[PDB]
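Enquirer: Have a look at this one before I ask anything.
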Amino acid sequence: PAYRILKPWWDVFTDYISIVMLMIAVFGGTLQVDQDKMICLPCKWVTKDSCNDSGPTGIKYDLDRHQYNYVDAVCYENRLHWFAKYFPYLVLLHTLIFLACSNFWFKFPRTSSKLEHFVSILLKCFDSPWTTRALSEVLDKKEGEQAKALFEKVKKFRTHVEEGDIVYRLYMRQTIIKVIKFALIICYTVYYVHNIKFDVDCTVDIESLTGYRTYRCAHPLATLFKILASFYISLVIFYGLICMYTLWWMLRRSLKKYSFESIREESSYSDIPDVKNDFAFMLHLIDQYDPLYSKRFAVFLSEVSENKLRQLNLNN
Amino acid sequence: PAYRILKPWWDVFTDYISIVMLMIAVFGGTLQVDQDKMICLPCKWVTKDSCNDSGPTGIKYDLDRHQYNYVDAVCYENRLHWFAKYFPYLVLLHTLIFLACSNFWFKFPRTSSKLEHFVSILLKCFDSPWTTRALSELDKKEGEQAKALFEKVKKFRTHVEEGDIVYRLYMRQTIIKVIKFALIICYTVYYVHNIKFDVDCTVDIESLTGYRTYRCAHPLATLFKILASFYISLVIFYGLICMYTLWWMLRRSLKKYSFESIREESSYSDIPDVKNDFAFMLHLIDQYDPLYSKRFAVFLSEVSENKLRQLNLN
Amino acid sequence: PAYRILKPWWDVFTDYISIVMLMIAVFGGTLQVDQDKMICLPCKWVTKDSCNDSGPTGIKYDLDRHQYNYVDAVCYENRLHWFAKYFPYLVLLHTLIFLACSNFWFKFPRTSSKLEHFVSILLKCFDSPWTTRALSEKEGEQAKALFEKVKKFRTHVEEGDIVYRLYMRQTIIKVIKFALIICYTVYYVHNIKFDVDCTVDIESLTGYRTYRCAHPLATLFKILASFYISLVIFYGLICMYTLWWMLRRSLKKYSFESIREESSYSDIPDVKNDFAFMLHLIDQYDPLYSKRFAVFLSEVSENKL
Amino acid sequence: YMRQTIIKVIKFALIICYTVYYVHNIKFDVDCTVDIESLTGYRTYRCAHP
Amino acid sequence: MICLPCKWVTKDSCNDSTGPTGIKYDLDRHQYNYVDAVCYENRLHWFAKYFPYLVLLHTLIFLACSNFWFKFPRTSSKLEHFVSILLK
Amino acid sequence: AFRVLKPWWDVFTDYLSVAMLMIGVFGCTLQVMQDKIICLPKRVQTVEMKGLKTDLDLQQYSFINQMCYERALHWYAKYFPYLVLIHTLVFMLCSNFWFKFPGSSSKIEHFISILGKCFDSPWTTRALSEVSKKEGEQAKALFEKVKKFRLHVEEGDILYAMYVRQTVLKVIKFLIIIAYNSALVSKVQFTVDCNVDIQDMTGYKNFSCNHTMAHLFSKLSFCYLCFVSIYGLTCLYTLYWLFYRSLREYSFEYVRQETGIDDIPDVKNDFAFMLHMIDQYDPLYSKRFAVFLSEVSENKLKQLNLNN
C-alpha cells in the first residue's frame, strides 16, 4: 500500500510465503473437516494380539455399520498420532503467528505513529516541486513558504525520532522471534513428519462392545497429508532462510548510524550530517526499497539547502 | 478508520483477540453444525442398570440403522454436558458481547459525535499551518483558517468540559469487560472437564431399542477441548489487558490533564489546564502519540491569539 | 452514510438488534435446511392409540431404511408443530419487515429528497465559519448565498409534515409488530419439543400406526426461540420509549427559546412541521448542530451581515 | 473487429448445428450392456439418468 | 446413474416378462455402485456428460472473441487514445 | 504502466496461465470431493441371472477402495491437478521475471517516460514535417535527456540477455511439461486392476476397480496439454524472433528513407532491444524518436533556437 516503501524484498517475499502457508492451512483444514476419517477393519486371526496375516470367499466380521463407525472413531481418537490429526491447525496457528510478528511493527501504535509521519513526509517530499527543483541543482511565494515549512517539519521530526530507538528494536525483536519460531517449526516437524502413515495398527480394548481387540486402520488423507507437510516444510525453510538473511542484515551494518557520504559526494550540497537511531534505520529501509527516495529526501535535511532556499525566498 | 487515533495498544490488541475468538467461534459453530454427533453402542452385559462389559466374532446387537440413529440422538440430547454442545455458541455470544462493549464508544450518538468532532479538530490542527508557525515561534487565507480553528478549539473546550460522558462511558465499558472476563473464566474453567470423549448414557428407551445403557464416543471432543483451551488462553490475555486498562484509569485522575510538561518544553508557558472529558481525550491521544497533543495544544494559548490577530492585520 | 446525523440512539441500537435478529434467522434457516429431520421409531406396544411403553436383545422392527425415511417424512410433515418447522423463516420475515419499516424512511423518494437536502445544507452550514462570530454575540458572499439557500429551503419544507407522519407510522408499526411477535412467540414456544409422538395412520405402507419421534434441532431451536424473544422484548422496550418520546411533547413545534435566549439574536421564530421534527432529531443526536444552525435562521444575523 | 464477428458467427453456426444434432441424446432411461458378468452377475442394466 | 439389472434377458435384451413381491437381485450396494460407474462411463452419451463444460468452453471463446481487441495491444492503444481524446 | 512494453505474446501467455490456473483449481475441487474409486473383488466365490455375492460389509468395501486408491492408482491420476497448479504458479512467477527486476524496471520506466515525452513533444512532428520559443527550449531539454538516456542505458547488456534467459526457461519448462504429460497421460484410465494383499482382511487379493473421475481427468489433461502446446508455440516463436534478428543493433535505415536526415547513429544493445519492443508495439514511436536521436538534428535545433 502506502507502506510499501518500508517493505524490502525480503519482507514481501515473507508475505508471499505466509500467504501460501495460509493457503496450505485452509486446504488442510477443509480436508480434515470434511473427508478425514479412518476406516478400520478387525484382524480376524490374531497371534498374541497381533494380526497373523495367514474361489476365495469374503471374510464375515459380523459387525454392523454403527459398530464400524464406533471402531473408526475410537481408533481415530486413541491410536492415530496427534500430528496427523492436527497438522493443518498447527500450520494455521504458525502462519497466524508469523503474520502477527510481521505486522506487530505495523499495528503497534507507538511505532505506528512514527511510521505514519515518516511516510507522510516522504510522500510530500516526493511530490514537492521545490524538491525536484533542488534535485535539478524563481518560485511561487506560497510554494516557498510551504517548502520552508517542510524543512521545519524535517528538523522537528528529526528531534522527534532521533531521541528514541524503539522502531529498530521492535524490528530486530520480530526478526529474532521469527528466526526462533522457524527453528522450532523445522525441528518438531522433521521429528513428527514420519508419524503420518497410511496403515496404522490400533489396539483400543473395546472387545466388550464390538467383540474384537486389535484392528488395522488405513487413514485416507495420510499420503496427501504427508507430501503437503513436506512441501509445507520447504516453504518454512525458505522463510527461515529469508529471515536469517534479515538477521545477517541486522549485524552486517550498524543500522543505528546511516551515513550520507555517497549522497553528499554526488550532490552539490556536500555539507549534510549523518542521521542516527530510528531515522537511520528507516532511511536504511528506504534505501532497501529505493535509494532515490532517500537521496531526494536528503535535500530537505541539509543546512546549506536551507540557506539556499532562504536566499531564493528573499529573491522570490 | 477515523477513530484509529483514539484506539491505544490495549484497544487494538483486544480487537485482534476478539477477531481471533470470533474466528474460532465460527469454526466451532460450523464443526458442531456439520460433524458433531456421538456414536453410541449398547452395553450387551449389564450389572444393576450399568455397563458390566464382560478367532473373535463380532457382537450382534440386532439393531437397525434407524434404531442406532435414535439412540445417538436421544443420548446426545439427554446425557451430554451442555458445555460440550453449546460451547461454540457460548464463545460466539461472549465475543459479540465483548465486541459490542468495545465499539459502543463510537455508536452512541452523543459520544460518537464528540469523538468525531474531536477527531476532525485534531486532524485539521495537525495539518494547520498556523500550528507550524506557532511551533517555530502569514497569508490572509491561512490566517482566516487559523482564526476559525482557534475559535473552534475554544468553543470545543467550552462544549466538552461541562460533562464527562465519554470518560464515564469508557470506564463503564472497561468495567463490564473485566467483569465479563472474570465470569467467563470461572465458568469455562469449571466446565471444560465435562468435554469427554467417552460418555455413558442411561436414557431408558428399552421399549423402542431393547437396551437401557449405552456407551457413546463423542468425535468432536478432543477438538472441542483444544478449542476451549485456546479460548481460555485468549480470554486470559483479554482479561489481563483489560485489567491493565482499568489500572491505568484508576491509578491517576484522567479527568485532570496537567499541561506543565508541554508548556515548559514549548515556548508558550500560558497553556491552560485541560480538565474533565477533554482531559480524558487528551490522555487517549497521548497514549496514541504525544506529537498530536503537542501540535494541537498550540491553539489553546491566548498569547498565540494575540500574535495571530496582530499578524492577520499585518 | 450521510444519514447518521438523523439516527438517534433508538434508531442505531435497534438497527443493531435488527442485524442480530437476522443472524439467528440465517443461522436457523441453515439449520432447517441442513439437518432438520425427525428420527421416528415405531411403538410396538400401542394402547388407546398411544405408545403403551410396556442379556438384553435389540427389538426387530422388520422395516427397511426407506420405510424409516418415509415414516420420518410423514411424521415430520403431519405431527411436528409448524412453529418448530417454520421458526427461522418467521424470524427472517419479521426481521425483513423491520428492516423495510426502518429504512423506508430513507428509501421513499419524497422523504429521501427532503432529508437529503436538509442534511446537505446542514453540513454546509456547519462548515461555515461565520456562525462562530454569530454565536459569540468572498466569505461574505458565500455566507449570504447559504443564508438564501437556508431560507428558500425552509419556505419549502415548513409547508408540510410528511416526514413526521411517516416516522410516526413507522414507529407505531414497529411497536404493534413487536406486540404481535412477542404474543404469538410466547404462545407457541412450548410446542418446540425434542421428543414427540406421531400418529399418521400409514399402517398399510409400514405396518405400524403410532411412532415416537425425536427432533434433533429442537432444544437448539428452543434456546434460539428464547434468544429471539429476548431480542424482541428489548426491541419493543425501545420502541415503547420512542412512542413516549414522540408523545412527550409537540415534535412538530420546535422552540428555539434556549438558543435565542443565550445568544443575542432573539428574533428566531418557532419552527413547525418537518423542519421542526428534523431539528428535534438533530437536538437528540447533537444539540451543538441546532444551536450552530439557528443563527442563520435569524434575520438580525443577516442585519449583522 | 471484422475477424471477431466472422469467428463469432461461424462459432454460432457450429454450436447451433452440433448441439441441436446431439440434444436428443439426453434421455432419462438408458440401457447399458457393459459385460461385467464376471464381477456383478448380470449383463444388461436399465439405468435412469436423473 | 441409478442402474437396475434385468433379471430375464433374451439375447442382450431385457425380456420384460397373491400380493406382489419385490425382485431380489442379490447385489450389494458396492456392486450397484460399480454398475452405475461402468454404465455411466460406457453407455451414457458424451453430450450428457460434457454439456456444461462444452457450454463453458463456448462462452469462453465468445467472450475472448468479443474482448480480443480490448486486450490486443496494437488495437488497445488506438482504442484507449481515441477514448481519452473523445471524452476530453 | 508497463503494459506498453508488454507485447502480444506476453499477454497471450498471461491469459493462458490464468486459464491454466482455472483448470488446476477445477481439478483440485474435483479431487477434493468427486474423486473416488470403486473396487469389486475378482473371482467371487430366456435365462435367469443371479447376482454374485461377495459376502463383504460396507467397511470392507471402503477399505478395499482406499487400499487400491493409495496403491494401484497411478500417481499422475491422483496428483495431476496439484502438478498443474504448481507448474502454472511457476509459469506466472516466471512470466514477469523481465518485469520485476529493480534496475530493469527503472530502465523501462525511464525509457517509456522519454518516449512518451518526445511523442507528446510538438518538436518531433514539427521536425518531421519540416524535413519531410518555449517549445524549442523544451525540445532542447528533451534532447539532452535523450543524450543522458543514451549514456545511461545503451552501454548496459542486462535487458536482452535476461529476456533471453526468461524465454529459454519458458521453452525448457514447456518441453519438460509436454514430455512428462505425454509420457504419463496413458496412465489415467478408467478401469484398473488392484492386486493388494489384504486377503487376511477381506478374503480376496485381486480386485477390479474403476476410477470414476478418470474420464474427466483425461479431458482436463488433454486440455492442459493443448494449452501448454499453445504456450510452447508462443515461446518458440518468441525465441525465433529473439535469435533470428539481432536485437543488439537497431537499424534506422527506414527512417533514413522516410526522413531526409542521414546522420542517424544506429542504437546498440539494450537501446536496440527496447526499440524493437516498442516497434512490435508501435513502430510510429520508433520512427518519430529516430529524428530525436540524430546529432545533426540537434545541431539544426541549436541553430533554430539561436535564431529565435
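Chain B is numbered as in Swiss-Prot; the shown residues are, in order, 15-68, 93-175, 232-408.
Including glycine, each Cβ sits where the backbone N, Cα and C put it.
Not my notes, these are from Swiss-Prot:
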MUTAGEN   B:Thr44 to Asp  Abolishes activity in hypotonic solution
MUTAGEN   B:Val47 to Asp  Abolishes activity in hypotonic solution
MUTAGEN   B:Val47 to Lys or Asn  Impairs activity in hypotonic solution
MUTAGEN   B:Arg103 to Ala  No effect on anion channel activity. Impairs channel selectivity, so that the channel is also permeable to Na(+) ions
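Structural setting of the listed features?
Expert: Around the Cβ of B:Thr44 (mutagenesis position), the number of neighbouring Cβ atoms within 10 Å comes to 14.
Mapped onto three states, the DSSP output places B:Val47 (mutagenesis position) in helix.
Taking Cβ-Cβ distances under 8 Å and a sequence separation of 6 or more, B:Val47 (mutagenesis position) has no neighbours in its chain.
Cβ environment of B:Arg103 (mutagenesis position): no same-chain residue six or more positions apart lies under 8 Å away.
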Enquirer: For chain E, give the subset of the mutagenesis positions B:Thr44, B:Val47, B:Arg103 whose C-beta is less than 8 angstroms from one of that chain's C-beta atoms, in sequence order, otherwise 'none'.
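Expert: The answer is none, since no candidate qualifies.
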Enquirer: Considering only CB atoms and a limit under 8 Å, which mutagenesis positions from B:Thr44, B:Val47, B:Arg103 lie near chain F?
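Expert: Correct list: none.
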Enquirer: Can you check what DSSP calls B:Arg103 (mutagenesis position), collapsed to helix, strand or coil?
Expert: helix
